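Q: Provided herewith is a single structure, encoded as structure tokens, for subsequent inquiry.
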Amino acid sequence: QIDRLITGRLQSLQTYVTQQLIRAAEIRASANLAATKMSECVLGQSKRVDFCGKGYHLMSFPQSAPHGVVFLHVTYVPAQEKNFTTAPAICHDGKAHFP
Amino acid sequence: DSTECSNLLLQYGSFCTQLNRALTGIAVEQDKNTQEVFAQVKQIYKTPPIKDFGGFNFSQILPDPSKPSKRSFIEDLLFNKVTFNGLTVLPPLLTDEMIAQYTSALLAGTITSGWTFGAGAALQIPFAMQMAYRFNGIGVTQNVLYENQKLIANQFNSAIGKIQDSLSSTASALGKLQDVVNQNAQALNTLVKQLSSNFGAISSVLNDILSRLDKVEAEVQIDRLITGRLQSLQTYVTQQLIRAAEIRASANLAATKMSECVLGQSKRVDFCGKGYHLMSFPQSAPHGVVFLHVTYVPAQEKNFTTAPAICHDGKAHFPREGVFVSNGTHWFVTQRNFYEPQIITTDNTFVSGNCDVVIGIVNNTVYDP
Amino acid sequence: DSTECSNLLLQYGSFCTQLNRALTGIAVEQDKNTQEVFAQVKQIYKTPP
Amino acid sequence: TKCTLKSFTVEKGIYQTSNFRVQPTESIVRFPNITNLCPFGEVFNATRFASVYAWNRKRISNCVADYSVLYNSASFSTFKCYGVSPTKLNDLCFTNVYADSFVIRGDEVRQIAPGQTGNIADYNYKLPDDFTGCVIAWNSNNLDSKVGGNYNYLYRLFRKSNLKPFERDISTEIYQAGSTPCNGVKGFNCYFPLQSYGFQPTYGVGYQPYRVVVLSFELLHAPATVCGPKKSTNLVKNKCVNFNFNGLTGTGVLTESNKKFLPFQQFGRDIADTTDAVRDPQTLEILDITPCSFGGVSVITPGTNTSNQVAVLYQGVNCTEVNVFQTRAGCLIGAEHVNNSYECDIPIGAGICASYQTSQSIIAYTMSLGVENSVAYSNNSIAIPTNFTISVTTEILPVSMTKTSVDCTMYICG
Amino acid sequence: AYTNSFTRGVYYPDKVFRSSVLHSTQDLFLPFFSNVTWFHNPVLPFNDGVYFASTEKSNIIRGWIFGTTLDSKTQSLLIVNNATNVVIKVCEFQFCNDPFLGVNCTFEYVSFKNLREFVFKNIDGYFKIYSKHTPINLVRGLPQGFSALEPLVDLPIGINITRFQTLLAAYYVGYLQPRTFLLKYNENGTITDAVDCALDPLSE
Ligand SMILES: *[C@@H]1O[C@H](CO)[C@@H](O)[C@H](O)[C@H]1NC(C)=O
Ligand SMILES: *[C@@H]1O[C@H](CO)[C@@H](O)[C@H](O)[C@H]1NC(C)=O
Ligand SMILES: *[C@@H]1O[C@H](CO)[C@@H](O)[C@H](O)[C@H]1NC(C)=O
Ligand SMILES: *[C@@H]1O[C@H](CO)[C@@H](O)[C@H](O)[C@H]1NC(C)=O
Ligand SMILES: *[C@@H]1O[C@H](CO)[C@@H](O)[C@H](O)[C@H]1NC(C)=O
Ligand SMILES: *[C@@H]1O[C@H](CO)[C@@H](O)[C@H](O)[C@H]1NC(C)=O
Ligand SMILES: *[C@@H]1O[C@H](CO)[C@@H](O)[C@H](O)[C@H]1NC(C)=O
Ligand SMILES: *[C@@H]1O[C@H](CO)[C@@H](O)[C@H](O)[C@H]1NC(C)=O
Ligand SMILES: *[C@@H]1O[C@H](CO)[C@@H](O)[C@H](O)[C@H]1NC(C)=O
Ligand SMILES: *[C@@H]1O[C@H](CO)[C@@H](O)[C@H](O)[C@H]1NC(C)=O
Ligand SMILES: *[C@@H]1O[C@H](CO)[C@@H](O)[C@H](O)[C@H]1NC(C)=O
Ligand SMILES: *[C@@H]1O[C@H](CO)[C@@H](O)[C@H](O)[C@H]1NC(C)=O
Ligand SMILES: *[C@@H]1O[C@H](CO)[C@@H](O)[C@H](O)[C@H]1NC(C)=O
């Protein structure tokens, strides 16, 4: 009778440890992403589009949270456009000027 | 649905609930992956009726209005080339028609407005000027595009033509997507085939055990089929949790190539394909995404003699942008990534120190305009 | 390598085949990992004398 | 849903609470047209019959034994089956049966039992003390009886030792009753072994002739060539049924099919062993088998801290099997179908989402991907921003789990 | 004498329809490219079961006997074609030491330009028979090609067999072995091709 409880409880504990090893690999991927966001967004200024929030990245600030990290990403968003006529180059004395 | 077995399976407790909770977690991740790759765009941008994109021809990658679903020509090639024992497949949250509306929105934003639709509201810009600022982003001066615009457009249109031929030549091009289909089919056929196995029981047919034997003898045999079929499911669910972590690692990479290659211009070497990256276009495929990465590759080099600096009146001059080269005898300054030689001048160059310090300096004239 | 055991192991069905197929997937992937890292380069460049 | 979550408060979402399954509406059993009935009627309707010292036998084999043709008939003055009840014989199987058959006076029928003793049992036909099979008998004074006596029927009165179970002896050898020599002929102390009842129409029932047949069963290493006949039901198409064709049990919607089995083939299988068709064994058409409809049942709910309404999705089920609305994800019950589109509140699948909205009720709609925007592109027009907004965007990432450790020896045993 | 079997002697392994599929099964098959014993007659062993074939349209090859003694002491199968159909009995016959046709009991039954092929095997008290009849263009060897034998009868006789003989112009004999075969079923559900998994490393 006890071998049935040992078998069931041991297979129940192997199922938990298997799912925790898989969940630890998910959280390790998230912790490596968070460590990378701290190196590149906080300690630097990233040019990687949408890596440090929407808009062009200016800086970000780390705040701690239970079991995690929270970044306040500060970004420049361009906000009041106008339509203009445009040209690739300007002709002057028969020669093309480029901006 | 045999009641004699079902009553025994209750004694194994919460195993069956934690299998369904695990497979439900995987099923939610597949919609979250599909959302994070394609739904990066705040509005469904659409291309104008006119197609004056400076001679570049996106017709093979823009939506086909005549198709039964609004997929592009290349998205139809990609959708053609990939090809009940209590098991149910669930549908995706986004249909393949909604995925093609997102690749259309991303592509129509990219063509009409460049990087700007990632950073804010899409700002129109003429396509030749967008490509001029994508050239200027790889250290090739923008006039190298405008002076060669018909050549660059013909090379782009030709290179898009080769993608149709490549995708038509063999289905083995889509190998990563077709493998991800074949593994899930292989896993389900294995899960179903394991119902035929005995696991040490008298017979693998559950109603047959219940016919050959009386109650307590039948119960001892059914507990072997319950053990073996429960172990068969736990093996499949464990294998799908590992395979889903592998697909999530790929979906996070596709979501990153969406943000960095499509919504912008990457400087990460060989991230958005080989060569210096100009732009890329997303096309949907069954269970995945295809990026057409457009890149500048430098192609016809010449050897030149070079110097790190030049002397003038004892002043050592260095190039502001570019590098010094000799046309066998004369000295010129060129941009680094394309041979465009100019006379060396006081505004092509800057001065630091004097001729004593620099190793390998040469004597010439700097023209003061 | 006992036949009296091997005939019982067949009654468990596809478990043995999928364990060999899983470890073969581990083994083939190691050469992919090593090619992806080092074989970035198209030609075997040499330094001058 | 409250019971599924082990909570009295339910947050907003879609929760799988149950599995729907169409139950089998009736049971079907099918076997080939019942044929090759065992020839018991050749014995029980015979004009002649055997003397009990030399009983008749026939090896019944390769046939269906309809024992109900026997035990339903009130003609039999005795019908005792040993080891088994007579009605169960229409279910069982045997290697052979033997019709061990004879005539005796009605009183000596009491000797036809397992392990009996007396003239018939010991000297004419012996049954073992653990017999299995049916003793059957009836009065035959209408057939076996004659004016002045029918002396043609005989039984053995004398033998030196008893016949073993199912043993037989025809010999007219003289019974030597002492040291007196007999030389193979009748005399004093030298008596003839076979004697007659001399059946007369005036006899009382204990002296009247009875016909007897003992159906001796056997089961050997050779297969069970004799079986009780299997009954068959009517056949149903386009309904969920429990079924059994020959030995192949299942449960499914049987339909007609265009599949062309070869003339010897009986079952169809799909790629992964699952049965996909059967030949009906009476009219040789190929029935497709498809499983009875089943799927997850999901409860779409706003949070209980906002409303007590719900809508229910039968995932992958057609509404014909179950406002009522057919989505591609399943039959959706209790949600209003709406021709507008919105952002997703609660996801259903295949482009459908549902939400709690305006009087407020659950609505279900095709999800909206975003506002359409024809960008104002032209070959000479550029848009340039005249102003900006600094924007602060919170991004949240998990970094570490709770550090569990377990002593497995204390968890398992303790 | 002997000849090579090529790919002859496959039979439908079970009463199951399958279509446009490749199915792997282990059963008593004739191994591919094995030798078959060739004859124009002697008593032969039976082993696990026998493939038999002949070039025949004269019906001089009339029948077979199967058993242990094939004579009086114990039960013995007699199988004969009567020039209209097959006739079968299993009684303990006191027949000759070498019988031929001019040019208690427990069961009985009644049913060149061509090759006639047969398989006989005995399992758990059932004597299985399979056959096929097919046109040919060759006098000497078995016809190099592929077609599968179909079951005729499934006789529940409950008898042991170790030897057999043929009641009498080529005929050929080969013993079955517990090979694994991969069988190719077309849209009609006919076995149109097969691979002997033990033959060579390509077939593995
Ligand atoms: C630019 O031009 C388009 C032409 O349709 C117009 O819709 C839009 O309002 C104009 N102004 C801005 C700021 O985009
Ligand atoms: C674009 O390419 C397709 C296929 O080569 C061609 O049919 C179409 O005419 C091209 N469009 C333009 C504007 O050249
Ligand atoms: C450059 O010059 C050297 C001279 O030795 C020669 O080996 C090399 O092939 C030349 N390369 C090109 C691109 O002309
Ligand atoms: C470059 O050098 C050659 C001699 O080395 C000379 O003939 C030529 O005029 C110079 N200028 C240009 C633009 O080639
Ligand atoms: C350049 O290299 C050659 C060969 O190593 C040497 O002869 C020469 O002196 C070097 N010149 C300078 C300026 O380094
Ligand atoms: C450069 O010119 C100066 C005189 O102006 C001379 O002394 C020096 O040797 C020259 N150097 C070279 C590399 O020719
Ligand atoms: C069974 O009996 C019916 C009587 O109508 C007949 O149609 C059918 O062909 C018979 N089937 C067999 C297998 O004898
Ligand atoms: C949700 O619960 C809190 C605490 O019970 C309550 O204050 C709040 O009013 C509830 N929400 C709504 C929409 O009523
Ligand atoms: C649902 O079931 C009915 C009856 O079987 C059928 O007519 C209909 O086509 C099925 N499908 C849908 C989506 O209604
Ligand atoms: C929804 O659209 C269909 C098709 O146009 C129409 O029959 C139906 O009446 C509409 N219902 C509502 C509530 O708009
Ligand atoms: C720019 O936006 C701010 C508010 O963000 C507003 O006060 C200001 O008037 C706008 N225009 C200019 C030219 O600053
Ligand atoms: C197989 O048969 C051929 C003649 O057809 C013969 O030469 C060869 O020796 C035989 N081999 C075996 C192993 O019987
Ligand atoms: C079977 O073979 C025939 C040969 O003419 C063919 O017409 C038919 O399509 C095949 N399949 C079926 C299921 O009959």
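We number chain E the way Swiss-Prot does; in order, the residues shown are 27-66, 81-143, 165-172, 186-242, 263-298.
From the backbone N, Cα and C atoms, a Cβ is placed for every residue, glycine too.
According to Swiss-Prot, the protein has these features:
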type	residues	note
MUTAGEN	E:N121 to Q	Partial loss of biliverdin affinity
MUTAGEN	E:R190 to K	Partial loss of biliverdin affinity
MUTAGEN	E:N234 to Q	Increased resistance to neutralizing antibodies
VARIANT	E:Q52 to H	In strain: Omicron/EG.5.1
VARIANT	E:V83 to A	In strain: Omicron/XBB.1.5, Omicron/EG.5.1
VARIANT	E:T95 to I	In strain: Iota/B.1.526, Mu/B.1.621, B.1.1.318, Omicron/BA.1
VARIANT	E:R102 to I	In strain: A23.1
VARIANT	E:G142 to D	In strain: Kappa/B.1.617.1, Omicron/BA.2, Omicron/BA.2.12.1, Omicron/BA.2.75, Omicron/BA.4, Omicron/BA.5, Omicron/BQ.1.1, Omicron/XBB.1.5, Omicron/EG.5.1
VARIANT	E:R190 to S	In strain: Gamma/P.1
VARIANT	E:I210 to V	In strain: Omicron/BA.2.75
VARIANT	E:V213 to E	In strain: Omicron/XBB.1.5, Omicron/EG.5.1
VARIANT	E:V213 to G	In strain: Omicron/BA.2, Omicron/BA.2.12.1, Omicron/BA.2.75, Omicron/BA.4, Omicron/BA.5, Omicron/BQ.1.1
VARIANT	E:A222 to V	In strain: 20A.EU1
Q: Would you mind checking how many other C-beta atoms are within 10 angstroms of the C-beta on E:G142 (variant position)?
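A: For E:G142 (variant position), the 10 Å Cβ neighbour count is 3.
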Q: What does the structure give for the C-alpha distance between E:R190 (mutagenesis position) and E:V83 (variant position)? Integer Å is fine.
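A: Cα-Cα, rounded: 20 Å.
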Q: Including all protein chains displayed, how many Cβ atoms other than that of E:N234 (mutagenesis position) lie within 10 Å of its Cβ?
A: 12
Q: Can you check which residues sit near E:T95 (variant position), meaning Cβ under 8 Å from its Cβ, same chain, 6 or more apart in sequence, and list them in order?
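A: When sequence neighbours closer than 6 are ignored, E:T95 (variant position) has E:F186, E:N188, E:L189, E:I210, E:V213, E:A263, E:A264, E:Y265 within Cβ distance under 8 Å.
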Q: Quick check: of the recorded positions listed here (E:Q52, E:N121, E:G142), which one has the Cα closest to that of E:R102 (variant position)?
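A: Closest recorded candidate to E:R102 (variant position) by Cα: E:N121.
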Q: If we check Cα distances from E:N234 (mutagenesis position), which of the recorded positions E:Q52, E:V83, E:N121, E:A222 wins as closest?
A: E:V83
Q: What is the interatomic distance between the Cα atoms of E:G142 (variant position) and E:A222 (variant position), given in whole Å?
A: 33
Q: Enumerate same-chain residues with a sequence separation of six or more from E:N121 (mutagenesis position) and a Cβ-Cβ distance below 8 A; give 'none' if the list is empty.
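A: The list for E:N121 (mutagenesis position) reads E:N99, E:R102, E:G103, E:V127, given in order along the sequence.
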Q: Taking just the CA atoms, what is the gap between E:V83 (variant position) and E:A222 (variant position) in Å?
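A: About 27 Å separate the Cα atoms of these two residues.
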Q: Mind checking which of E:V83, E:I210, E:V213, E:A222 has the fewest other CB atoms within 10 A of its CB? They're the variant positions.
A: E:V213
Q: In three-state terms from DSSP, label E:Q52 (variant position) for me.
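A: Looking at the DSSP assignment, E:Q52 (variant position) belongs to a strand.
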Q: How long is the line from the C-alpha of E:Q52 (variant position) to the C-alpha of E:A222 (variant position), rounded to the nearest angstrom?
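A: Cα-Cα, rounded: 16 Å.
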Q: Could you tally the C-beta atoms, other than its own, that fall within 10 angstroms of the C-beta of E:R102 (variant position)?
A: 16
Q: According to DSSP, does E:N121 (mutagenesis position) sit in a helix, a strand, or coil?
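A: DSSP call for E:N121 (mutagenesis position): strand.
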Q: Based on Cβ atoms within 10 Å, give me the single least packed residue among the recorded positions E:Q52, E:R190.
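A: Per-residue Cβ counts within 10 Å for the recorded positions E:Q52, E:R190 bottom out at E:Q52.
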Q: Let me know the DSSP-derived helix, strand or coil state of E:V213 (variant position), please.
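A: E:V213 (variant position) sits in coil per DSSP, no helix or strand.
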